[PDB]
Amino acid sequence: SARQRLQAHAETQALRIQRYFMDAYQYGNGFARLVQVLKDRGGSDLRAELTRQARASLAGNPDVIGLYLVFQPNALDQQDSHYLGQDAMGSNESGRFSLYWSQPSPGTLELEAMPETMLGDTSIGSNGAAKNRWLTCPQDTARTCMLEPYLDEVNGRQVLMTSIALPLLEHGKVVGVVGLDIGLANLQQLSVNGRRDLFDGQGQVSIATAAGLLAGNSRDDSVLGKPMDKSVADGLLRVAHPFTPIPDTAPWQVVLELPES
């Protein structure tokens, strides 16, 4: 009937949001391939080159608010002791290559060497997952991870975000992690842009994660990152269509709501 017609629209929006995530995923693998080939060929000045390439990679994608590249201790070049505290080369206090580039707005990139305390913070954050799951998930599973929306701390700023974490593997061994941070403000704009397209804006559009959290909701801004309303008001029919942000992960879904008329 008319519900099959609203479901047909939800499938349209689901493929559009999936294209957004998959393009970021493919873009991250491109940088990961560059990292691996830079590591596999060695040479001098590698850490400074990786830091420069990481910035140019993040600068080349205004849809991404953060890019982290964390290697295991001495996994990058077996010379962590040669780079103690040189944050300008992506190395933290222990010489480990733990680099994070931030892009709070397109074209504004901030450099940061993440300390070992941040890489080991096993305390539980807002979403019920550990604060360092953005790094430990791909390390412990040797596979890519689509992380649930969490509120991160970036230079004194609380940023609500999800992450695409790619593991860098050598013979099945995770030597490092590449990650792309996608702010939920961008996902909120996708739900608002989806609302406008939905029959000229009489309804609402929400993006739900694999755990039921709201990564986007065109109606209220202050509910991002929390469980989606299991119930539903009347006069509007709620349809959903799933989509997969990265290959082989639990699917998210686009939630449409619309008056019957």
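The numbers used for chain A are those of Swiss-Prot, and the residues that appear cover 53-313, in sequence.
Note that Cβ sites are derived from N, Cα and C of the backbone, with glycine treated the same way.
Over all protein chains present, the Cβ of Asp233 (mutagenesis position) has 25 other Cβ atoms lying within 10 Å. For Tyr202, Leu203, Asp204, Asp233, the entry in Swiss-Prot reads putrescine binding site, with the evidence type experimental evidence.
Of all Cβ atoms in the protein chains displayed, 18 besides its own lie within 10 Å of the Cβ of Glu164 (mutagenesis position). Classification of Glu164 (mutagenesis position) by DSSP places it within a strand. Record note (Swiss-Prot), mutagenesis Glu164 to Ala: 20-fold decrease in affinity for putrescine. 7-fold decrease in affinity for spermidine. Increases affinity for cadaverine. The unchanged residue is displayed.
Under mutagenesis, Swiss-Prot gives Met170 to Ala with this note: Does not bind putrescine. Does not affect affinity for spermidine. 3-fold decrease in affinity for cadaverine. Every protein chain considered, the tally of other Cβ atoms within 10 Å of the Cβ of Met170 (mutagenesis position) stands at 18.
The Cβ of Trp186 (mutagenesis position) has 26 other Cβ atoms within 10 Å, all protein chains considered. Quoted from Swiss-Prot, the note on the mutagenesis of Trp186 to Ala is: Does not bind putrescine. 100-fold decrease in affinity for spermidine. 36-fold decrease in affinity for cadaverine.
In Swiss-Prot, the entry for mutagenesis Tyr202 to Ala states: Does not bind putrescine. 24-fold decrease in affinity for spermidine. 16-fold decrease in affinity for cadaverine. The structure shown retains the original residue. Spatially close to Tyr202 (mutagenesis position) yet at least six residues away along the chain are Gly177, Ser178, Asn179, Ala181, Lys183, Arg185, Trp186, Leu212, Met213, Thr214, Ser215, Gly277, judged by Cβ distances under 8 angstroms. Under DSSP, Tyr202 (mutagenesis position) is assigned to a strand (E or B) in the three-state scheme.
Applying an 8 A CB threshold to same-chain residues 6+ apart, the list for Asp204 (mutagenesis position) reads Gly118, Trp186, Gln210, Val211, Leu212, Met213, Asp233. Quoted from Swiss-Prot for the published mutagenesis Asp204 to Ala: Does not bind putrescine and spermidine. 12-fold decrease in affinity for cadaverine.
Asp233 (mutagenesis position) falls within a strand segment according to DSSP. Here the residue is the original one, while Swiss-Prot reports the published mutagenesis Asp233 to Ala with the comment Does not bind putrescine, spermidine and cadaverine.
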Rounded inter-Cα distance in Å - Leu203 (putrescine binding site), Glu164 (mutagenesis position):
18
